Amino acid sequence: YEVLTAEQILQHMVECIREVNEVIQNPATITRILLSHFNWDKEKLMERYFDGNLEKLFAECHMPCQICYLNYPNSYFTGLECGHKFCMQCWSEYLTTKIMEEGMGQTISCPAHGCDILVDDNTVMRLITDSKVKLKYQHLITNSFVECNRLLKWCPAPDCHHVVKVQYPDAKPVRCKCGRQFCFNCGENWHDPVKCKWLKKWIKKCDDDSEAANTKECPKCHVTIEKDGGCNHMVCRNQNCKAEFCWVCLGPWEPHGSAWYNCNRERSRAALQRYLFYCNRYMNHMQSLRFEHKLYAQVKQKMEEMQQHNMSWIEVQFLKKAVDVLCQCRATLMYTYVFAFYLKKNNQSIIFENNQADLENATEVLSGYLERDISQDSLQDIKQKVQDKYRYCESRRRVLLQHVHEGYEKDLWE
Ligand SMILES: [Zn+2]
Ligand SMILES: [Zn+2]
Ligand SMILES: [Zn+2]
Ligand SMILES: [Zn+2]
Ligand SMILES: [Zn+2]
Ligand SMILES: [Zn+2]
């Protein structure tokens, strides 16, 4: 995997757009519109210009200020070839509002707009003041280049304009330095157990519902509890009760980890019921995963504070790995609920039922540690606890997925 930025793509694109401008001689703005019409197959374009008329080929691809009326120094007016020149600010304003919304083409024509001769790319780049939107345009116009090209896929994050380039599209994990990780092929956050067809079945169904648990009330003292964290081992603070229960199911702790307790598991309405079950773990794990991403921030302080006193950088770096593994196992988990939802009751369903329930408690043992219980322990003691905790956490996942990878080898379920 190679990680590229947004500018690196636009710049790469410009070397591609420009080198093909012999003989086209049409400026970079035009060539890409052409290269989009012929869809970034190169030779397929050059041909269509030669053997027949270009006119048709184009047609397939088709003192004061004049906006805020005022007089400015000539330096403040930038013009187009059309012979209209307005404020640098009126431009940035006509630019930004036009690029944001609504969903537009790849063009941005003249501001007077009856003058429509499209503003060339670079001149749109210089002119947009806010850096956030400059990235949007960069993405906007570039979209065809990476869309029409295999091995180049956008980072599937709302704020990330980076793009991953691969040798071959094998559907494996990739890390964007985002630091988000995702399935290469379908472009969803890395789902190890599930299949893209099955995982995409949910995005339609999860979106199907028109109607995420922020607060809940204690089973023992009945007192209200807000969710902060993190692991689901819940100790409610009221002098009344020391419970000590589980968040997802409001039953106690620790029959969790015991074999006698499964935390894992007219006919028309019977379906929406078992969905509400299975989705609730998917949703609650995502929230419990979110508050773990905070730990990366605290872990930089935990290591910088620990290291100055006693040990060496190589020695402390296990403390990031704990969070890495924890954030790894937390992702692996909520996706096994895409897996478990569709696969039904078969003799292979109850075997993986155990690996998950073993992994579920694996996370809560680690996630509950790095949350609260960690800061009280001694430095010599903690390193051993963190180690043996995420050793099991990591082992479980490989043992969990050991099955799942051979379970799809010869069809066991659906
Ligand atoms: Zn103006
Ligand atoms: Zn004009
Ligand atoms: Zn990213
Ligand atoms: Zn996928
Ligand atoms: Zn209570
Ligand atoms: Zn539970």
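Using the numbering of Swiss-Prot, the residues shown for chain A are 101-162, 184-332, 338-391, 405-553, in order.
Technique stated in the header: X-ray crystallography, 3.6 Å.
Every residue gets a Cβ built from N, Cα and C, even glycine.
Now, the feature entries from Swiss-Prot:
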- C357: active site (ACT_SITE)
- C203, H205, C231, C236: Zn(2+) 2 binding site (BINDING)
- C276, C281, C297, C299: Zn(2+) 3 binding site (BINDING)
- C304, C307, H312, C317: Zn(2+) 4 binding site (BINDING)
- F150 to A: Strongly decreased ability to initiate ubiquitination of cullin-RING complexes (MUTAGEN)
- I188 to A: Loss of interaction with UBE2L3. Decreased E3 ligase activity. Strongly decreased ability to initiate ubiquitination of cullin-RING complexes (MUTAGEN)
- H205 to A: Impaired interaction with UBE2L3 without affecting interaction with neddylated cullin-RING complexes (MUTAGEN)
- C357 to A or S: Does not affect zinc binding and folding. Abolishes ability to transfer ubiquitin and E3 ubiquitin-protein ligase activity (MUTAGEN)
- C372 to A: Impairs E3 ubiquitin-protein ligase activity (MUTAGEN)
- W373 to A: Abolishes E3 ubiquitin-protein ligase activity (MUTAGEN)
- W379 to A: Does not affect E3 ubiquitin-protein ligase activity (MUTAGEN)
- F416 to A: Slightly relieves autoinhibition of the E3 ligase activity by the ariadne domain (MUTAGEN)
- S427 to A: Slightly relieves autoinhibition of the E3 ligase activity by the ariadne domain (MUTAGEN)
- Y476 to A: Hyperactive 'open' mutant that displays enhanced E3 ubiquitin-protein ligase activity (MUTAGEN)
Among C231, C281, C297, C317 [binding-site residues], residue with fewest other Cβ within 10 Å: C317
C299, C304, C357 filtered to the recorded positions whose C-alpha is within 10 Å of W373 (mutagenesis position): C357
Residue pair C297 (Zn(2+) 3 binding site), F150 (mutagenesis position) - Cα distance, angstrom, rounded: 42
Listed recorded positions adjacent to ligand 3, that is, members of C231, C304, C307, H312, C357, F416 whose C-beta is under 6 A away: none
Distance-selected recorded positions near ligand 1 (C-beta under 6 Å), from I188, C236, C304, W373: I188
Spatial neighbour of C203 (Zn(2+) 2 binding site) that is closest, considering only the recorded positions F150, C304, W379, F416, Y476 and their CA atoms: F150
Set of same-chain residues at least 6 away whose C-beta sits under 8 angstroms from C236 (Zn(2+) 2 binding site): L201, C203, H205, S230
Unmodelled stretch of 5 residues - C-alpha distance in Å from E332 to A338: 11
Length of the line joining the Cα atoms of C307 (Zn(2+) 4 binding site) and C357 (mutagenesis position), in Å: 29
Residue among the recorded positions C276, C307, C372 whose Cβ has the most other Cβ atoms within 10 Å: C276
Cβ-Cβ distance under 8 Å to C304 (Zn(2+) 4 binding site), same chain, at least six residues away: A292, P294, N310, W311, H312, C317
Between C357 (mutagenesis position) and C276 (Zn(2+) 3 binding site), the C-alpha gap once rounded to whole angstrom: 28
